[PDB]
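Student: Have a look at the structure that comes next, please.
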Amino acid sequence: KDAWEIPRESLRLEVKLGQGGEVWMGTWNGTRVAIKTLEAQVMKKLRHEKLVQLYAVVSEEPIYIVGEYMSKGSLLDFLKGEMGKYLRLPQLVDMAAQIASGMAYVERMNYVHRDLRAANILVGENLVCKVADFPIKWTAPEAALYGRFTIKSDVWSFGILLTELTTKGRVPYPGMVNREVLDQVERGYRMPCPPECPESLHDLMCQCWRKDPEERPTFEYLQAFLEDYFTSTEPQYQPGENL
Ligand SMILES: CC(C)(C)n1nc(Cc2cccc3ccccc23)c2c(N)ncnc21
């Protein structure tokens, strides 16, 4: 036991959110939190404002891990919902930048987030997106074939995450099954520019999807590129029908 340990008595459950374990909403010290029932020692070293904050942990069966409650659930559910109809490119590039901001912290800390996708991004209020929950379509070849998981395989997945955003939560490589993707991507296939998406944003995706992992961008580059986007790259942006 360490200083992250708390009394299970100090937590009140209220609303169940999901299952799979089970995730609960509730109150701590009479503050609102989320409880994930039955580890995440990785969340102890990591403390960034675009990462879902770990609050506590009950270290005996049944295990309760307590973190900050993100009020809109996954980014995927948030895009497939009533909001994705209104979301345009500035709102999505904003979201992509917060995610890249979190993964650039991960990059500095020399960590790897093996499963990076919109199901694992959590949304709160005012388009706050945070990285959490530390997939052949989202996975880079070197990782899916030879196990070479690097921050550069996460750059690849982030580039796929950029397709999820620009498509309002569509599944990448549409119409293609897993083995069809593996064999296609190996042969050099990359997804084309999504509808109403600037080629400048798709050019960025194609950088994240380079053959050689070392020639891919950093999130430090990615988050800088995305924050400066509507000034340095597309200051000529007019809102289309969907983007
Ligand atoms: C979508 C749904 C599965 C219901 N979900 N999942 C989470 C993750 C999560 C939950 C509880 C504690 C955590 C502690 C550290 C890191 C993440 C934690 C989560 C959350 N914070 N807030 C709201 N919903 C959440």
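Here chain A follows Swiss-Prot, giving residues 257-276, 279-288, 290-297, 310-405, 425-533 in order.
Placed from the backbone N, Cα and C atoms, the Cβ positions cover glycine too.
Residues or ranges marked as active site, proton acceptor in Swiss-Prot: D386. Experimental mutagenesis at this site is recorded by Swiss-Prot as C498 to A, annotated: Significant reduction in S-nitrosylation. While the structure shown retains the original residue, Swiss-Prot records the mutagenesis experiment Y527 to F with this note: Constitutively active.
For the listed features, I'd like the structural context: burial, neighbours, distances.
Tutor: A simple way to gauge crowding: the CB of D386 (active site, proton acceptor) has 13 other CB atoms within 10 angstroms, across all the protein chains here.
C498 (mutagenesis position) falls within a helical segment according to DSSP.
Taking all protein chains in view, 17 other C-beta atoms sit within 10 angstroms of the C-beta of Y527 (mutagenesis position).
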Student: In whole Å, how far is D386 (active site, proton acceptor) from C498 (mutagenesis position) when you measure between their Cα atoms?
Tutor: 15
Student: Neighbour count, 10 Å Cβ-Cβ cut-off, for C498 (mutagenesis position): what number do you get?
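Tutor: The Cβ of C498 (mutagenesis position) has 21 Cβ neighbours within 10 Å.
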Student: Please report how many Å separate the Cα atom of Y527 (mutagenesis position) from that of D386 (active site, proton acceptor), as a whole number.
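Tutor: Pair distance, Cα basis, whole Å: 32 Å.
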Student: Once you note that 2 residues are missing between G276 and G279, how far is one Cα from the other in Å?
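Tutor: The gap of 2 missing residues is bridged by a Cα-Cα distance of 5 Å.
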